[PDB]
Amino acid sequence: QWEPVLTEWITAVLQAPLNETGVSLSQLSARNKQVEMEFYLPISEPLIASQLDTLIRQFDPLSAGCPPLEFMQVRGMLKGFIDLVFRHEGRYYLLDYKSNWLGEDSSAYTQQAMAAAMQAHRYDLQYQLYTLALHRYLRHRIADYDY
Amino acid sequence: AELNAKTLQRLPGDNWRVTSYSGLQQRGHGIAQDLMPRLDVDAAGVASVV
Amino acid sequence: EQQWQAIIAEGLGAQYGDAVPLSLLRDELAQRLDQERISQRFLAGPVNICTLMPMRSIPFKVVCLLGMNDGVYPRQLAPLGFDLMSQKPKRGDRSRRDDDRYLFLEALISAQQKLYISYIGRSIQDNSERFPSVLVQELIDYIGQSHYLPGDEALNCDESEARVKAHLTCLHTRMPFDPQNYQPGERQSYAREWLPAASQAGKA
Amino acid sequence: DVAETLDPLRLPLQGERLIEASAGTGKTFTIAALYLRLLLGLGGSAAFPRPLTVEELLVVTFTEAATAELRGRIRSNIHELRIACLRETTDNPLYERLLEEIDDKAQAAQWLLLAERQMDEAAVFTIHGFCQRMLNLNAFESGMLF
Amino acid sequence: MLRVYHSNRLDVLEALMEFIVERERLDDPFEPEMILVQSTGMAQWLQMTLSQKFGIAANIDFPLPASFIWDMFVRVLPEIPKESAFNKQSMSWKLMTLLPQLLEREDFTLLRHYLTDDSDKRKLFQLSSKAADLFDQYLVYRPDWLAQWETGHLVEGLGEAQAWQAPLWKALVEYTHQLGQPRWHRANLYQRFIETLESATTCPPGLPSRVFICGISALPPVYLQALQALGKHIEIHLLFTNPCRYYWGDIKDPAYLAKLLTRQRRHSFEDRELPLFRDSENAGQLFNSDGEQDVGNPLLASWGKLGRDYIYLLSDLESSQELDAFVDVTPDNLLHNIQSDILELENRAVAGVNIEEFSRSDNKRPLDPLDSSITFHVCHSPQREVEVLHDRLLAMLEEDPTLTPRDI
Amino acid sequence: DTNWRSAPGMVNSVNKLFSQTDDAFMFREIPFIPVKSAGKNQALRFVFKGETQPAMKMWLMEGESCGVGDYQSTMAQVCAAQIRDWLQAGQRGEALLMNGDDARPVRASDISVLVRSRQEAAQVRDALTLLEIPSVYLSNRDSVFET
Ligand SMILES: [Ca+2]
């Protein structure tokens, strides 16, 4: 008895306009989709929580809510799964489906409420990290690529 | 009893680990990211009269 | 929930008509759950304690083998008996015996700097003696048959051999607070914790 | 009635034989001997039709520590009698009386080499290990669960 | 081409894989770099090793061999269902609806009684499985057996049980048809696969660019051939880590021997091979009728049993192009000495076949009481055994620095 | 026929005892045939505070009647005494196990008290322990949990 609600829920999210010119999951064919990408970003020279908080600040207005540096020095690797990475014949993207909230209804999924839970779970980091990976990967694959 | 125990002159120093945006999410996911590598680790909780 | 769904969907796939008794599923859910292994921490926070996995012979500087006792390492299991294929073998075939034995070899081969070999020499009860897995026997036996200590250069094959095997073989103590573990030399313990008791420095 | 003073090397390795190993009579030294004979098919008229493999000489003891020791003692005797086959010379009892019965020290050395590397599968189990083993192999006849 | 690389250490083979990737840029439309592997461990070792000597590792697929071969079947051949309808699982179920009917046949009399005395689908399900398990196996080792049984024919020389397995198999195939499921197994499909690839000598229909095979010291005869034919339109880099540089396997016809006297090329330089002109083949190596009556080193003799088979099957391929990548092992340690022997296929064991040999002892190698590589420890119990290790790990950590814990 | 492992004096005493009556094991089907003691052992002997002792020695309580009670309090006592007697006389090199012209002082590790049940063991362990002679019941089944 969840099929109606669900079958209607999925589509609504598919034919949903991403940023601006066109872009909507439903417009993505197999060839332009790569699901669940697993990456490994080596990290030499200890990554200090504080040292990273600085630059993360200057460039990101989101990470302006500066509680950060909640982890401690780490040398090694950096695992990570990317729910989805696709291309709108021009560029590549980072999609992460996030099922969360019990926060009643709609009013909690507004451009404000969302950017709130963002720092709440410090997902912002996920961004910078994930993209830093796609960067390294695309640069690696696309022989002579630009950001 | 003419004994004594070797005492190592080395030190811990550095620690090589393989983290993963887990340097963030505080534990509880202990053995969780182990049993299900792709579990929706971003969610958790109970539900009620909603 | 994954395994449960799996086990059921699979049965539906092959279109099973008749009904199913719980036992069937529980007993299977059990088995699967018994085989599902967790090893996500294999190469991050160092020092990996594990089992000999076939098709995973990575090179390490240090390789330690523990519990290489007879009846324990070359892991067994007899073919179904009605597995035709096992009576009339062929070049492609595979069996655990073969897999494990070639595993022990992959260790030696993969150990770049140090090979550590250990087995249990006696049960702390009837004190009867136990034995090292034949594989380990085939190793020191080869060592002794192709080496000789500096001192002993003119004595005998068998005699020079013994001294070698005996020299590499190290008989440990029953308790960690045994003083032998605290004199000077071969593996002086790094555990001062026991030192006082090892030196009978107690106060009744 | 009244048994023949047992001479291991001359015992007829063919069907039904009862051996009384009195108090500390070297029951173990006997078993090993008889084991080797069998492997190399030695003996003579009191020998066995053909040579047997490690995985054909069934030995059942009652204890667990028993089969361990029995299995241990044998791998050793084999490694020796085999070596004492490459040197074609031995100066330690049993073995010598054995080489005199050997006709091709060079072959026995080979045959034995296999017996050596085969020991991690020697058919030396306990009464109980033998059972569940035959059972689990012939499951249909025993109506056993896999 | 089906390139076969024999190396001494996984490192060099990882190296060659590292280079193969830096060279041909590979396309990049989210095309997953492929590496057949048989243990998560490898996948992790490679992933990390590669993320380093490149700054990142992202796509890479680690399909198991069996899952690769079938992947291609779907690609090459016409309309092959993803996932066979004869997979070990579904087989168990289909076999559970069948067996009950197949009883009381005289054929299955043995099962007929085994299943009666009692049950509640417990005995029936273990059988339906151990059966499906076997079939799943016969579909790889003896895939011709089925094509035989499918038509009712038996195969001369097999134990009984074929008495019931053979019918049962014919029975499963017929039943799966009525169900309306893709008749295609893995046996009735490998022959065709090769034929359509071995022929159609035109071009690669649209498969992957390059493929690697890392850390798998064993593959089925059929999977190799399947890869062989595939290695005519695709680049197959099979990285086999071999314990000996010379050939240590057995031989077929004294006619097949000279066809082995070929040579392996260095991945970058040119040609090499086994020692001693003819004498080698002669002497005792591949004596009487058997195989290498000497297999040089006695350790590699009784252990590598699995290796021989795989190495022997690799050198029985035609479209192959094996090549050396063996790195030396200077004999300074006891470990290095032994490791060296195994590499050069030589036996330094001394038996003392003669009083000349047996009396002196300086013919063997000098030990060095100070040598700690390869040590032996006898303990009273697992606890004790672990407490002791922790001590010596500590020791050998103290000993030489550079030794981080991950190296143990 | 040959009994390696044991002293001539012993094998002779055991054979004599079990040769008394016919069918000592009282079962015509379980006859007792003596055994020849091995030559390599012909040198074995046990000397104490002077000369060599008999392979077998029977200690007989006095009196006409005797309850199971007595023949334990008194036998354990006796046994106990003879143990410390060998031991003490052992440190003084007067208790020796000799193979012809070789010898060594008997040590606790050389004495052994066979028993039929837990109690009997205790009975012994006590009279022993009463003489500061430490012991260990090899057939102990108690668990670490009721200590
Ligand atoms: Ca997500």
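Chain A residue numbers are taken from Swiss-Prot; in order, the displayed residues are 985-1131.
Recorded method for this deposit: X-ray crystallography, 3.6 Å.
Placed from the backbone N, Cα and C atoms, the Cβ positions cover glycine too.
In the three-state DSSP reading, A:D1067 (mutagenesis position) counts as strand. For A:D1067 (mutagenesis position), the same-chain residues that are 6 or more apart in sequence and have a Cβ closer than 8 Å to its Cβ are A:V1019, A:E1020, A:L1079, A:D1080, A:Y1081. Here Swiss-Prot describes A:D1067 to A as a published mutagenesis experiment; the accompanying note says: Subunit loses nuclease activity.
Looking at Swiss-Prot, you'll find the mutagenesis A:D1080 to A noted as follows: Loss of holoenzyme nuclease activity, retains full helicase activity, does not act at Chi, no loading of RecA on ssDNA and no recombinational repair. Residue density at A:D1080 (mutagenesis position): 14 other Cβ atoms are found within 10 A of its Cβ, drawing on all protein chains shown.
Annotation source Swiss-Prot lists active site, for nuclease activity at A:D1080, citing experimental evidence.
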Reduced to three states, what secondary structure does DSSP give A:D1080 (mutagenesis position)?
coil
